[PDB]
Amino acid sequence: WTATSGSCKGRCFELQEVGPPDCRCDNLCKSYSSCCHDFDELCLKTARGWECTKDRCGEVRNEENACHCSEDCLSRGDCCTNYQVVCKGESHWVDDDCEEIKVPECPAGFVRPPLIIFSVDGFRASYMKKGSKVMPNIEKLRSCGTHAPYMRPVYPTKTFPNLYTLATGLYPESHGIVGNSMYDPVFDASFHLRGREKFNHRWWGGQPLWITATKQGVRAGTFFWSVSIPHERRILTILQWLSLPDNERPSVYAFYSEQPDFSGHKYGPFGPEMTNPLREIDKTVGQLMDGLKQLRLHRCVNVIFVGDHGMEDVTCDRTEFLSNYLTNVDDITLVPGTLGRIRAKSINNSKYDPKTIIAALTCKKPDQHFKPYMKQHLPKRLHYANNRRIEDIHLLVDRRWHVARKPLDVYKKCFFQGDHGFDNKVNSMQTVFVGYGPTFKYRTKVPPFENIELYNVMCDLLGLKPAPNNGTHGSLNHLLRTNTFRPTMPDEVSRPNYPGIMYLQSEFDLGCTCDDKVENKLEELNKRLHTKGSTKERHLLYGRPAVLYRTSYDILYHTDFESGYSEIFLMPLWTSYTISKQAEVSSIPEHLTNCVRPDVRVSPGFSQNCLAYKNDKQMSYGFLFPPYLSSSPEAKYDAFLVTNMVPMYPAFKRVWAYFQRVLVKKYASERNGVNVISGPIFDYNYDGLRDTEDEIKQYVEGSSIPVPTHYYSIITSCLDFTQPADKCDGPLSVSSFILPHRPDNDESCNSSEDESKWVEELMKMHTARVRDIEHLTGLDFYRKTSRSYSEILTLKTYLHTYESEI
Ligand SMILES: *[C@@H]1O[C@H](CO)[C@@H](O[C@@H]2O[C@H](CO)[C@@H](O[C@@H]3O[C@H](CO[C@H]4O[C@H](CO)[C@@H](O)[C@H](O[C@H]5O[C@H](CO)[C@@H](O)[C@H](O)[C@@H]5O[C@H]5O[C@H](CO)[C@@H](O)[C@H](O)[C@@H]5O)[C@@H]4O)[C@@H](O)[C@H](O[C@H]4O[C@H](CO)[C@@H](O)[C@H](O)[C@@H]4O[C@H]4O[C@H](CO)[C@@H](O)[C@H](O)[C@@H]4O)[C@@H]3O)[C@H](O)[C@H]2NC(C)=O)[C@H](O)[C@H]1NC(C)=O
Ligand SMILES: O=C(c1cnc(OCC(F)(F)F)c(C2CC2)c1)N1C[C@@H]2[C@H](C1)[C@H]1CN(C(=O)c3ccc4[nH]nnc4c3)C[C@@H]21
Ligand SMILES: [Ca+2]
Ligand SMILES: [Ca+2]
Ligand SMILES: [Cl-]
Ligand code: NA
Ligand code: NA
Ligand SMILES: [Zn+2]
């Protein structure tokens, strides 16, 4: 109930909410069916429009007008945004040359530069260049402020997940808004676009910027606006809030445009009907900046112009129907569109089987435009698994396509020409970032980054301490003139042991054999030095990774590679080696095909054994440092140590072998040497975080050899490729992957063909940030470089995406 009999007189766009049954006058009352009877009349005036005309100047104040051109309007804080231009001979903000804002220039009483978050729905990254002629205001912000060529949204590239990620710095899986539509089995409730359930606080996890601000004593404008409140009125409301007395006035504001998303859906990303919405958004920005200039705030306020995702061409004729694949199409519930999520229609159906559903959707048609996954098998970079609202079965839909259950659903529920939601690496889904103000840099271009990073920065801009989030704080310092956050390296938790030769060959009973009994103080002093780490400055370029958790492990040195060998997991946590441009690929000699050698520095009890692999009919093994890249026939013996060995399904050995024999060399050629760090990842609960040993669900049969869910590699070289990887004087260049360790290659529909037609495509799909590997291993890389820590944090958040140019 709401007793809508109260009045909004003096309460228009009040900042604190009132609880029913008192009627409301805040910018969300419409949405709650709760405004006072007189809201429209007092708060939503329209009389005479939004602009001063020549014959309104000096007018007698008339309260019925949407905005005023009267002489007392500046003091009352309610002039039309163009007042000074029409009536006081002023120029528009867009006509003024930009001049660096070296320090905030604010009125007395302003404790901090305010922040205005101007968010635009569906604003595709390429609009910055392609629409540039019709967006003079936005282009001024862009070229005079700090901008990125594009910003990477989170997956799914939908509205609520992205807007709430902007607000919290969290992945949807952590914030809980995992789509525009959800079922929560624990609540037994559904979240929809239309309806009252989405208003319930229980959907919304983490801590959005407005709450963070409020708790730390920074006052926040109410972020949201009911759809019917026109853009011009939202702008005038923010500007009014900005005239409030010091003690009442918020420091952080939000504006949201439904455009250009709304039109994009109807007309496609580049439909000729798209020019007008872009003009209109530019006009709104024009008004904001003109209104800031009026109040002397245009060199005080930090402005963020930010989109949530792009927009792609998508028509009804590009729809895949699950009814062309499943016989049982009525036993399932599908969340449809640009992603698919499937669950059983009924919990009381024990004949429902996800395994047979996936198989029925796997590589069934030649140009099939989606790919089924169990959620834990999705590329780790999407971070889309660790929430009970995300269904076990997911469909990654090709760009430009939809997935639906039955044809009836499409024609009884073509209209649309645009949609979004696809993989967050897709170019058409990329969106925009611009920061403009005293705290942002002047005329600075920064590299693409992910929207999860912004929460931290907005906290920095307001002097706030961010709640724990998925950003890497300091990784965006290069956007800021001041307010940078100076992080320190996490402290190493476990120090390594440096074992010497401690065991005799005969103490080992591992069922391994090697034809290594083929036998000089010249070459014996040499190999001693190698085992003590003589070549370590070659193979370990950035220092050893720090172990950030309590464990027991050994550093092992070799001519060609160095490892951190875990006595707990019986394999290295990491293996580091450098391949120079000149390096030579060689084969495993015939006599050594099945060679595994005990490591006389590591006890039998902390070693794997060959018997368990023999007995395990499903599981074979591979090596972290590849035998193919051994620097000499004698050095090759090192690569067969039981301590370089890791469990691999024969299916995955196909991927691994090709990576080690063909791809490392190719990258070394193209990048002028590469440093490689490779290792296992255990993420059995798919939380993105290193599993503890009691979380492992699979061992090589008969043993305590744990089976990785994934294998990673981090591939570093010199950004200036005229310098060899091992002699780099400046910034680095990185790409990484986290390959799922699967018993089949069902993921790649081409896998019965030669590795050269599918392996690299799969690796690219599973591209990763070094930071993703950090979370998954509890390791901290790049500890010893000559680079600043902020620059290294940026490097660690880099994602190599393999999309062409935007
Ligand atoms: C990205 O960033 C985020 C944010 O930093 C990272 O997420 C954090 O990771 C931590 C480790 O997983 C986790 O810490 C746990 O907290 C548990 C209680 O937490 C509550 O309070 C916090 C703080 O206010 C709150 O944020 C939480 O909110 C979650 O849940 C609510 C309600 O369901 C949601 O609305 C909200 O969206 C959020 O959901 C997400 O997180 C939860 C995990 O908490 C997931 O289950 C969801 O799917 C969703 O993704 C909570 O309200 C606490 O119970 C844990 O403590 C257990 O384990 C520790 C080990 O140290 C041990 O000391 C304790 O004994 C305890 O064990 C007991 O419970 C076990 C399991 O039930 C049981 O086996 C035992 O026998 C014991 O009984 C733990 O400390 C932290 O909550 C989240 N925070 C967020 C916001 O998600 C995330 O990891 C980052 N991602 C990457 C890739 O880096
Ligand atoms: O009011 C906020 C808000 C505005 N700003 C916000 O945050 C700004 C900030 F991130 F900067 F903080 C947030 C936060 C998510 C809560 C919400 N809104 C109002 C609209 C839009 C965001 C939501 C999504 N809706 C839709 O109808 C919709 C829109 C486009 C679509 N394309 N395809 N399907 C679509 C469905 C309903 C809601
Ligand atoms: Ca959107
Ligand atoms: Ca885990
Ligand atoms: Cl969704
Ligand atoms: Na085997
Ligand atoms: Na296959
Ligand atoms: Zn949309």
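Here chain A follows Swiss-Prot, giving residues 51-463, 468-573, 576-591, 617-887 in order.
Positions of Cβ are set from backbone N, Cα and C atoms, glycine also.
Here Swiss-Prot notes a mutagenesis experiment, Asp171 to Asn, with the remark: Abolishes lysophospholipase D activity. Sequence annotations record features per position, and here Swiss-Prot assigns Zn(2+) 1 binding site to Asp171, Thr209, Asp358, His359. One mutagenesis experiment catalogued in Swiss-Prot, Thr209 to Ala, is accompanied by this note: Abolishes lysophospholipase D activity. Quoted from Swiss-Prot, the note on mutagenesis experiment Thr209 to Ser is: 15% of wild-type lysophospholipase D activity. Residues or ranges marked as active site, nucleophile by Swiss-Prot on the basis of experimental evidence: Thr209. Taken from Swiss-Prot, the feature 1-(9Z-octadecenoyl)-sn-glycero-3-phosphate binding site covers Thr209, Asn230, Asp311, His474. Quoted from Swiss-Prot, the note on the mutagenesis of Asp311 to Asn is: Abolishes lysophospholipase D activity. Experimental mutagenesis is annotated in Swiss-Prot for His315 to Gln, with the remark: 20% of wild-type lysophospholipase D activity. Quoted from Swiss-Prot, the note on mutagenesis experiment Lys430 to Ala is: Impaired secretion. No effect on lysophospholipase activity. Annotation comment: Swiss-Prot describes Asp764, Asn766, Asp768, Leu770, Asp772 as Ca(2+) binding site, evidence class experimental evidence.
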Anchor-to-anchor CA distance, Å, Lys463 and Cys468 (intervening 4 residues not built):
12
Within a 10 Å radius of its Cβ, which of these recorded positions (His315, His359, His474) has the fewest neighbouring Cβ atoms?
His315
If one looks at the chain holding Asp171 (mutagenesis position), which residues at least 6 apart in sequence have a CB under 8 angstroms from its CB?
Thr209, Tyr306, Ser307, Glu308, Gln309, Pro310, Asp311, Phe312, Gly357, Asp358
Let me know the whole-Å distance spanning the Cα atoms of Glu573 and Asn576; 2 residues are not modelled in that stretch.
10
Translate the DSSP assignment of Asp171 (mutagenesis position) into the three-state scheme.
strand
Taking Cα-Cα distance, which of the binding-site residues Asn230, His474, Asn766, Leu770, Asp772 are within 10 Å of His315 (mutagenesis position)?
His474
List only the single closest residue to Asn766 (Ca(2+) binding site), chosen from the binding-site residues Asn230, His359, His474 by CA-CA distance.
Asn230
Whole-number Å distance between the CA of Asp764 (Ca(2+) binding site) and the CA of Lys430 (mutagenesis position)?
10
Of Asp171, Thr209, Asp311, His474, which recorded positions come close to ligand 3, meaning Cβ under 6 Å from one of its atoms?
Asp171, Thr209, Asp311
Compute the C-alpha separation of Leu770 (Ca(2+) binding site) from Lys430 (mutagenesis position), stating it in Å without decimals.
11
Cα-proximity to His359 (Zn(2+) 1 binding site), 10 Å cut-off, over recorded positions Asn230, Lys430, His474, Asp772:
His474
Counting distance between Cα atoms, which of the recorded positions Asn230, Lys430, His474 is nearest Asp768 (Ca(2+) binding site)?
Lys430
Given the recorded 1-(9Z-octadecenoyl)-sn-glycero-3-phosphate site (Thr209, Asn230, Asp311, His474), which additional residues of the same chain have their Cβ within 8 Å of the Cβ centre, ordered by sequence?
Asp171, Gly172, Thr207, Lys208, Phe210, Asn212, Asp358, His359, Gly475
